[PDB]
Amino acid sequence: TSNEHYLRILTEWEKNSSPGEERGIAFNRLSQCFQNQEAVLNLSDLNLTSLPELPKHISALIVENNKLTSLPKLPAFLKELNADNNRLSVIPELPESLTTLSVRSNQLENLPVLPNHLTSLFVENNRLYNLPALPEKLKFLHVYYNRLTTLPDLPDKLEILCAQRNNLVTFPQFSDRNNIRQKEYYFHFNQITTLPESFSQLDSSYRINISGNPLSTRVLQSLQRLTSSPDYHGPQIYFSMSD
Amino acid sequence: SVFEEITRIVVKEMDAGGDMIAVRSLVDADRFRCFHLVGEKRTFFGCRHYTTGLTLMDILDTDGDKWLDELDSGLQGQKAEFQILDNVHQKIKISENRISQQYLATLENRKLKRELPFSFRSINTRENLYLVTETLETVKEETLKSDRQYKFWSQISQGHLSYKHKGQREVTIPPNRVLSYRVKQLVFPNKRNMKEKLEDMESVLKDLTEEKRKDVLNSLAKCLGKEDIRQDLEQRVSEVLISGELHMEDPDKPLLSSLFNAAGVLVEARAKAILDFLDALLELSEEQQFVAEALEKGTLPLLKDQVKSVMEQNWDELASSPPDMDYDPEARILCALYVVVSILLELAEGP
C-alpha cells in the first residue's frame, strides 16, 4: 500500500498542478525513480514546484533550479545533496551519510546545524546572517556572496575558502592551525579596518585576498613596510591597491 | 570585445586583479586553456600572451610509454562550479580548472625535451614567461548580451565628438569555453620621447610611397579590422624583421616593397615603424572595427588631431612611468593615436 499512496499522491500533485509544468516527464521520471529507485534522482530543469515525499532508498539528490516552496524531510541519503536555486526554506537535518552539501544560489536566511563529518560545503549566494559551528572534516568551503557579518571559526583542514562580498566587519579569530599548500582564502570586498596582530604569524603558503576592505592608513603602511621590503615571507596577501 | 569585457568583470568579482588574467582574443577563445602554455614577456608591452602553436605539451611533451595513464593524469583538470553574479539573480556558471600543486611539483622535478618546435626558438628569445594554472571554463552555452565601458580616455568625447553610441555586441559562448587564466612563471632552466622618436620616423617614413601605402591601408583594414588578421600581419611583420627577406606570396607585397625602400632595400626604420604602429594599435584593443571604418573614412587626421591636442596635454605619464614598469594604459592609447596618424599622414601624403 505504501507505493500505492506515493503513486496516488504523486498523481494528485501532478494533475492539480496549476497547468504550467513539465510534470508529465517529471512523473515518468518519478515512476522510474521509485520503481527501481534510480540513483541521482535528478529533477533538474523539470521545474517541479513542490517536491513530494521521496522514497527511503534515495542515494544522492540533485534538484537544481526547480522550486520556490520548501523541501520535505530528506531522511537517510547517501552522498550529494545538490539543491541549487530552489527556495528560501531551512535545510533538513543532515544524516550521517551526507558528506557533500551544495545549496548554492538558494535563499535560506538561517543555515541550521550541520552536524556529522560533512566534507564539501557550498552555500554560496545566500542571505545567511549567521553561521553555526562547521564540521572538522570540512575541507572545501564556499560562503561566497553571503550576508554574514560575524564569521565564526574555521576548521583545521580548510583549503579553499571563498567568502568575498560579505558584510564581514572583522577578520575573525583565524584558525591558522591549518597548513594547506596554498590557502585560497578569498575575503575581498569586506568591511575590514582592524587587522589582528597575527599577520606576522601566518605562513607564506597563504593568499588572503584582503582587497576591497577599508583598511586604516597605519596598518596599510605597515603592510607596505613588510611588502616593499624584499623579505616578505608572511602570507602572500594581496591588499587593495585601489583595485 | 565582450570577452575582454566579461572576463575582466569575472576577474574583478571572483578575485580582483590577482594572477587570473582575462582572455581578450574573442575568436581565439579556447585555443589556450589548462595545459596550454602560451605566454612570454618577450619584449611585449607587459600584458601580452601570444597565440602560438606552443602549448604546454608542445613545450614539455612527455614521449614515453606512460602516456596512456598521463591522459587521465593530464585531463584530470578540475571542473568546480562557480556562480559569477553582478548587475551586468543571474548566475553565469563557470568551472575553475587548476592543475594541482602535486603536478606542479612533478613538472618541476621533471625535465624538458630535445626536439622542440621552431616557434619556440622564434618566440623565446628574451622571454620571461608565464603559464596557465587556474583557468575559468564555460560549462553551458552562454550567449549573453552586453554593451561597453572604459575610463577617462573620454577626452575624445570632450573635444568635439560626443561618444553616445551603443555596443549591442552579443557574442556566443558555447560549452567548454575559457574566460580567464592564472599565470605563474617557470622561466627557462637554461637548457627619446616618442614625439622625437616619431620625428625620426616621420623623416624615414616621409620617405614612403603612395600605391604601396594604399596596400598598407587595405592590409591594415584586414589586419586591424578583425582580430585574426591582426595576428596574421603581426606574425608576417615580425618574420620580416627577424628574417629580413621576402616571400613573394605575401598579400602585403606592396608594403613589403615599401618597407624595403623604393630601391628595394629594407629600411629597418620603416620595419620597426610598422612594428611600433602594430604595438600602439594592438594596445588599442578592439579598436579594429573602428580603424577599418577609419580606412573606409579617410578621416584619421581628425582622430589624431583631436588626440593631438590631447597628447600634447598628456606627456606627463609616459615619462612618469619608467619603460620597465607598468604604464598608464589610457596614456598609452593616447600616444598610440598620436603615432597612428602622425606617421600614417606623413606617409599618406606623397614623399
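Heads up, chain B uses Swiss-Prot numbers, so what you see runs 3-90, 115-217, 252-411.
How was it done? The header gives electron microscopy, 3.8 Å.
Cβ atoms are placed via backbone N, Cα and C, with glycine included.
As a published mutagenesis entry, B:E15 to K appears in Swiss-Prot alongside the note: Decreased ability to trigger pyroptosis. Abolished ubiquitination by S.flexneri IpaH7.8. Secondary structure at B:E15 (mutagenesis position), taken from DSSP and collapsed to helix, strand or coil, is helix.
Looking at Swiss-Prot, the entry for mutagenesis of B:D17 to A says: Decreased interaction with S.flexneri IpaH7.8. Does not affect ability to trigger pyroptosis. In sequence order, no residues are near B:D17 (mutagenesis position), counting only same-chain partners six or more apart with C-beta under 8 A.
According to Swiss-Prot, the mutagenesis experiment B:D21 to A carries this note: Decreased interaction with S.flexneri IpaH7.8. Secondary structure from DSSP puts B:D21 (mutagenesis position) in coil. Sequence-distant neighbours of B:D21 (mutagenesis position): residues of the same chain at least 6 apart with a C-beta under 8 Å from its C-beta are B:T159, B:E160, B:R208, B:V209, B:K210.
Here the residue is the original one, but Swiss-Prot notes a mutagenesis experiment at this spot, B:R26 to A: Reduced ability to trigger pyroptosis; when associated with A-51. In the three-state DSSP assignment, the secondary structure recorded for B:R26 (mutagenesis position) is coil.
In Swiss-Prot, the entry for mutagenesis B:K43 to A or E states: Decreased ability to trigger pyroptosis. The structure shown retains the original residue. A sphere of 10 angstroms centred on the C-beta of B:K43 (mutagenesis position) encloses 17 other C-beta atoms.
For the published mutagenesis B:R44 to A or E, Swiss-Prot gives the following note: Decreased ability to trigger pyroptosis. There are 15 other Cβ atoms within 10 Å of the Cβ belonging to B:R44 (mutagenesis position). Under DSSP, B:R44 (mutagenesis position) is assigned to coil, being neither helix nor strand in the three-state scheme.
Looking at Swiss-Prot, the entry for mutagenesis of B:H51 to A says: Reduced ability to trigger pyroptosis; when associated with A-26. Within 10 Å of the C-beta of B:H51 (mutagenesis position) we count 20 further C-beta atoms, all protein chains included. Classification of B:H51 (mutagenesis position) by DSSP places it in coil, neither helical nor stranded.
Under its mutagenesis entries, Swiss-Prot includes B:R124 to A with the note: Decreased interaction with S.flexneri IpaH7.8. Abolished ubiquitination by S.flexneri IpaH7.8; when associated with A-208. Around B:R124 (mutagenesis position), a 10 Å sphere centred on its CB holds 21 further CB atoms from the protein chains shown. Under DSSP, B:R124 (mutagenesis position) is assigned to a strand (E or B) in the three-state scheme.
For the mutagenesis of B:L212 to P, Swiss-Prot gives this note: Abolished ability to mediate pyroptosis. The structure shown keeps the original residue. Other Cβ atoms within 10 Å of the Cβ of B:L212 (mutagenesis position), summed over all protein chains shown, number 14.
Where the chain is interrupted between B:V90 and B:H115, 24 residues are left out of the deposited model, and the two C-alpha atoms stand 10 angstrom apart. Contact with chain A, taken as any Cβ pair under 8 Å, is found for the mutagenesis positions B:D17 out of B:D17, B:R26, B:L212. Every protein chain shown contributes to the tally, and the Cβ of B:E15 (mutagenesis position) ends up with 19 other Cβ atoms within 10 Å. Spatially close to B:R26 (mutagenesis position) yet at least six residues away along the chain are B:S3, B:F5, B:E6, B:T9, B:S345, judged by Cβ distances under 8 angstroms. One thing to note is that 34 residues go unmodelled from B:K217 to B:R252, and the Cα atoms at each side are 36 Å apart. Between the alpha carbons (Cα) of B:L212 (mutagenesis position) and B:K43 (mutagenesis position) lies a span of roughly 12 Å.
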